[PDB]
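Asker: One structure is given below, represented as structure tokens, and several questions about it will come after.
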Amino acid sequence: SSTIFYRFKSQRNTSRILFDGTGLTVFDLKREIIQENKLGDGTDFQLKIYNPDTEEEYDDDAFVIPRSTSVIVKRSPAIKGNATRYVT
Amino acid sequence: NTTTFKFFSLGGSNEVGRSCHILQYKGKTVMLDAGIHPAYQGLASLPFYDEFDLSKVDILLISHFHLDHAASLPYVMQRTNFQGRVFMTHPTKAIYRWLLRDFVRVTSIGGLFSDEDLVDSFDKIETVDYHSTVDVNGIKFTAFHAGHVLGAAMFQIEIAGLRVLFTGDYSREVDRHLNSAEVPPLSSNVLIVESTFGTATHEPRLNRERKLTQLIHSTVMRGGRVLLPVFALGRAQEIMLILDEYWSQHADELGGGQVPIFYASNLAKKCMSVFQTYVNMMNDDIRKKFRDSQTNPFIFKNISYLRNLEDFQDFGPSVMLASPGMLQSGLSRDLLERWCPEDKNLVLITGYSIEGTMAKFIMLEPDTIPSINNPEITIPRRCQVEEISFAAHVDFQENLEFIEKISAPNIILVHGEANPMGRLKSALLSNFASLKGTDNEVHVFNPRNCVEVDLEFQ
Ligand SMILES: [Zn+2]
Ligand SMILES: [Zn+2]
């Protein structure tokens, strides 16, 4: 019923995360992106979400991103410094 | 007055796997290799491409066809903003053609390769001859012999006087069919060299071969079947040369149908014909016997080819060279789950088992292993597990001697786990402690992934 557009920064095509309501938390969006793409338990990478225009990061997992928004996704090495919190 | 040389890896730094390194100097960008991590599948197996604008890469060089160096190339050329040119040696491309379909399937887990994408995924790849310099918009590069496997190359790159040598994976011990790595005639300011075995030492070839032949000979005599997990091709041909010669040395005991040898892979027929057509690019020891008997030494008398297990009658001892090498899936895993419940069967690992794979896990001798078709049902592992390296990597002494012959003032270590890499660094810094503080002081770097190493030059 609702959707958030995302694209990995090195990739050409854009994908969707489907959900219900006005928006998604940065936390749930990261969790869905990880599970939809089978990225793993989070010990091997970090996942960060960015604004395509301002290039600023969504650094607060409690922020609610409104429906129909687009974001850039970057999967980086693990340095908590990883992505395990979006899996447990 | 000085300009910055920039190095950073998207993968394969402080680890073995998903090799991909970037060089920038005077507005030019070079990418070295494009592999995957055999411990993962889909995008999880890829280098951290999101951390770099791939559209800025001018040339992309592929050292050899192994999965941790080339399996990410179809993804780079099809799904990313990469637009530069791709180069590899002729045998590498000829071999890469048949690994292409399996490489795509590993990275596309989260579709399947078609004949239409064969134009962009393969035909666009350009080939270089050894010792023939190519110039692409001010970036010169030259392929040198590396050993390791057929088609493998070291690349010396020159950008505005600065010279960088990338070894890829290389060996210096004389192979039974490969030319060993060579020292480029011209000096290099930066050396990027592998660190797989760290400060460890390996035994000479004549010792590893005798240890390998006597081990298998003892196993098959007692009724045990031997499974050798190997990559689709490359080092597997070296083992086949050792076994086909040894089997005829003892043809009275194991000749004919007595314990047959099997090369199990869905690339068995085509992988051979590539080897038999690139003999002229091999060492003089193999072309002499190719000229002596005038018959191809890669036509094995005591080895038969098997493409699947659908019509494989398995009774009696037999030696099985099966792919994939890390036993992550495919055939070799199917026979592993079939032969490991018996205590006198032998699983002999001959290559480098990457962290997180079943080949690495089986060397810890677990009580059970999880079945591939469903994980929560275990299979008892009673078989004997051994390891005799034929991975064709330099050991400590071979690596240190080659590094000393290059004599670059800046060494960047890649392609090794953190502990063996860190021990190699200490030994190098200690070996070069005399020059410390002088004009020929050697700097050694062991960067992690996506960590920039900045060097200033003229
Ligand atoms: Zn290799
Ligand atoms: Zn490698």
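Numbers in chain B track Swiss-Prot; the residues on display, in order, are 5-114, 126-473.
From the backbone N, Cα and C atoms, a Cβ is placed for every residue, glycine too.
Straight from Swiss-Prot, here's the annotation block:
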ACT_SITE  B:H408  active site, proton donor
BINDING   B:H68, B:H70, B:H163, B:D184  Zn(2+) 1 binding site
BINDING   B:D72, B:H73, B:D184, B:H430  Zn(2+) 2 binding site
MUTAGEN   B:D37 to N  Loss of endonuclease activity
MUTAGEN   B:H163 to F  Loss of endonuclease activity
MUTAGEN   B:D184 to N  Loss of endonuclease activity
Asker: Let me make sure I understand the structure: which of the recorded positions listed (B:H408, B:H430) has the fewest other Cβ atoms within 10 A of its Cβ?
Answerer: B:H408
Asker: When you measure from each Cβ to the nearest atom of ligand 1, which of the recorded positions B:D37, B:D184, B:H408, B:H430 fall under 6 angstroms?
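Answerer: B:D184, in sequence order.
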Asker: Given that 11 residues are missing from the model between B:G114 and B:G126, what is the Cα-Cα distance between those two, in Å?
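Answerer: Flanking Cα atoms, separation 9 Å.
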Asker: Near the Cβ of B:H73 (Zn(2+) 2 binding site), how many other Cβ atoms are there if near means within 10 Å?
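Answerer: Counting Cβ neighbours of B:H73 (Zn(2+) 2 binding site) within 10 Å gives 27.
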Asker: Which recorded positions from the set B:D37, B:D72, B:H163, B:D184, B:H408 have a C-beta atom lying less than 6 Å away from ligand 2?
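Answerer: Within range of ligand 2: B:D72, B:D184.
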Asker: Near B:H163 (mutagenesis position), how many other Cβ atoms are within 10 Å of its Cβ?
Answerer: 28
Asker: Taking the centroid of the Cβ atoms of B:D72, B:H73, B:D184, B:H430 (Zn(2+) 2 site), which other same-chain residues have Cβ within 8 Å of it?
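Answerer: So the additional residues around the site are B:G16, B:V20, B:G21, B:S23, B:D37, B:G39, B:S67, B:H68, B:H70, B:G183, B:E209.
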Asker: Based on Cα distances to B:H73 (Zn(2+) 2 binding site), point out the closest of the mutagenesis positions B:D37, B:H163, B:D184.
Answerer: B:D37
Asker: Round to a whole number and give the Cα-to-Cα distance in Å for the pair B:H70 (Zn(2+) 1 binding site) and B:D184 (mutagenesis position).
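Answerer: With the alpha carbons as reference points, the distance is 10 Å.
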